[PDB]
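Enquirer: My questions will all concern the structure given below.
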Amino acid sequence: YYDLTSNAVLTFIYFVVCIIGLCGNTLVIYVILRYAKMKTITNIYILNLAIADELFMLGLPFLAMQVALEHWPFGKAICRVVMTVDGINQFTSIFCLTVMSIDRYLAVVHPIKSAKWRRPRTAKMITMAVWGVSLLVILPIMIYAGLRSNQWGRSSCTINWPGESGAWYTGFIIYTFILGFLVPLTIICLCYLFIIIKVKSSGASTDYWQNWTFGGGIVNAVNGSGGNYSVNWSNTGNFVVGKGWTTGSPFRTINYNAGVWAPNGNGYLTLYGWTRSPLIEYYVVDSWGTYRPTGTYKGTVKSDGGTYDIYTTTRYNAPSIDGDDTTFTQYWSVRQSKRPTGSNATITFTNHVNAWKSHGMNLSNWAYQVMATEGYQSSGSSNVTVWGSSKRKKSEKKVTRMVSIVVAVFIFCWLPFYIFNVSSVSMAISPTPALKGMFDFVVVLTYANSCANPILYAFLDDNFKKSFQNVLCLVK
Ligand SMILES: C[C@@H](c1c[nH]c2ccccc12)[C@@H](NC(=O)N1CCC(n2c(=O)[nH]c3ccccc32)CC1)C(=O)N[C@@H](CCCCN)C(=O)OC(C)(C)C
């Protein structure tokens with residue numbers, strides 16, 4: 001009914017967590033406070049999370065003695081103090097995360113309007129509020145923290161039942177679960193749902209998947225991660241495979257990377273699209289296999305470091321997007337040599353479209369445009385990644401990503417705890433070695449959340465990584 005070894009290893013784990021968390025959080029406070037580079041709005045919130053996590057670790061020694069002994073040695077007064085400091089830091093931790101996500105939501109979705117809300121001085125007022133609000137929310141712990149006898153004949157520091165009624169303890173569980181966990185997370189996740197809706201709503205990412213085969217041979221096409229796709233084809237008839245946009249527009253730039261462009265015979269690596277009113281079919285060909293497409297020569301365009309020929313053809317009794325035996329016109333621009341592949345590359349489409357209307361080639365009802373692999377009576381392989389361009393900087397994409405991962409780790413560490421607590425309300429007082437270790441574990445997992453954050457910043461933020469290596473990496 002008691003496992004001294006299983007108790008000792010858990011007391012050891014408490015102490016390891018305390019150390020790892022005080023190192024990393026001290027490191028995070030130092031680099032933000034010392035270096036000019038780190039003075040960013042987001043880092044005002046991280047600093048406060050770091051100060052909260054730092055103070056959180058300071059209570060761990062006291063609590064480890066209670067894990068090892070199932071006894072509180074330091075009297076009633078220090079019990080109230082530790083429970084009160086512990087609580088303030090618990091709730092300032094998650095309220096900081098909440099405000100931080102609200103800040104990310106404002107930056108992505110309403111950047112122009114909240115130029116005034118994202119000044120350093122008001123983020124400093126916001127964080128002072130966060131500490132104030134926490135102090136109010138933990139007033140119950142303040143009042144009712146105390147000592148309780150246990151079955152071993154010892155005293156535990158816990159929260160005493162107010163008025164000795166299991167009803168008020170139960171209400172306090174519900175209170176802490178709603179304010180400390182459910183309401184912040186609901187705010188954070190709605191914020192991030194609006195962020196990801198918004199981003200996809202821009203043109204930064206592709207939103208269409210083309211995988212059309214007429215039917216002969218094998219066209220093995222993988223719809224990969226994000227804007228990436230691959231195709232393996234052999235002894236085919238006509239096929240076209242690519243990624244792009246469900247509605248095309250003549251002002252969009254297109255970026256791509258042909259990690260593989262390995263045609264064995266006729267296959268075009270090209271941008272491809274249709275229109276209606278009138279029904280035309282357009283191409284900007286950057287590379288090909290054993291055959292270069294052609295038509296009536298009308299001119300040239302220079303773009304993206306290469307020169308293209310302009311061509312036109314006219315199909316009749318030919319397959320379209322409208323019907324199978326229809327008539328339509330094709331507008332080609334075809335590079336003069338094969339553009340190299342294996343590195344990022346642009347197609348500034350409003351260049352090509354303007355030059356066509358010059359030569360009388362003019363495209364109303366827009367249809368899809370994709371960066372495609374086309375083939376005919378050939379074999380080969382390609383691998384391509386496709387993406388627009390954005391108005392928001394890669395540095396702020398990286399910060400916004402990082403907070404989301406910090407939020408996902410928070411959930412992983414604090415959910416077992418709240419699930420146990422909601423259980424405990426249900427008369428679970430059968431203290432057992434199996435459930436008593438379960439409790440000690442599920443609690444130390446909330447503390448280990450403060451160790452993960454500094455490590456998270458080192459792998460997901462370059463400036464935190466550069467600052468850390470500045471301290472930890474020795475030169476001469
Ligand atoms: C009220 C909780 C709290 C205090 N402050 C809060 C602030 C917000 C939300 C809840 C709190 C506090 N719960 C408790 O006291 N009990 C006592 C009774 C326990 N029980 C049963 O009823 N049947 C059992 C059968 C087998 C085993 C245990 C059993 C479970 C719940 C707590 O979780 N205290 C932590 C400190 C962690 C505080 C988080 N920062 C603790 O004591 O951790 C050590 C010292 C390792 C034990």
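Going from the start of the chain as shown, residues are counted 1 onward.
Including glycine, each Cβ sits where the backbone N, Cα and C put it.
Just lifted these from Swiss-Prot, have a look:
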MUTAGEN   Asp53 to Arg (Swiss-Prot position 89)  Slightly reduced expression levels. Remains localized in membrane. Abolishes ligand binding and G protein-mediated calcium release
MUTAGEN   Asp53 to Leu (Swiss-Prot position 89)  Expression levels reduced by 80%
MUTAGEN   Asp53 to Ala (Swiss-Prot position 89)  Expression levels reduced by 60%
MUTAGEN   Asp103 to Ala (Swiss-Prot position 139)  Expression levels reduced by 50%. Significantly reduced ligand binding capacity but increased affinity. Reduced G protein-mediated cAMP release but no effect on G-protein mediated calcium release
MUTAGEN   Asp103 to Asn (Swiss-Prot position 139)  Expression levels reduced by 40%. No significant change in ligand binding capacity or affinity. Reduced G protein-mediated cAMP signaling but no effect on G protein-mediated calcium release
MUTAGEN   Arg104 to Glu (Swiss-Prot position 140)  Almost abolishes expression. Abolishes membrane localization
MUTAGEN   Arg104 to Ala (Swiss-Prot position 140)  Slightly reduced expression levels. No significant change in ligand binding capacity or affinity. No significant change in G protein-mediated cAMP or calcium release
MUTAGEN   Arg104 to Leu (Swiss-Prot position 140)  Slightly reduced expression levels. Significantly reduced ligand binding capacity but increased affinity. Reduced G protein-mediated cAMP release but no effect on G protein-mediated calcium release
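For the listed features, I'd like the structural context: burial, neighbours, distances.
Expert: Taking a C-beta cut-off of under 8 Å and a sequence gap of six or more, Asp53 (mutagenesis position) has these contacts in its own chain: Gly21, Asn25, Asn89, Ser93, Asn449, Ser450, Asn453.
In this structure, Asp53 (mutagenesis position) is part of a helix by DSSP.
Within 10 Å of the C-beta of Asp103 (mutagenesis position) we count 23 further C-beta atoms, all protein chains included.
The DSSP secondary structure for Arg104 (mutagenesis position) is helix. There are 24 other CB atoms within 10 A of the CB of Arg104 (mutagenesis position), with all protein chains counted.
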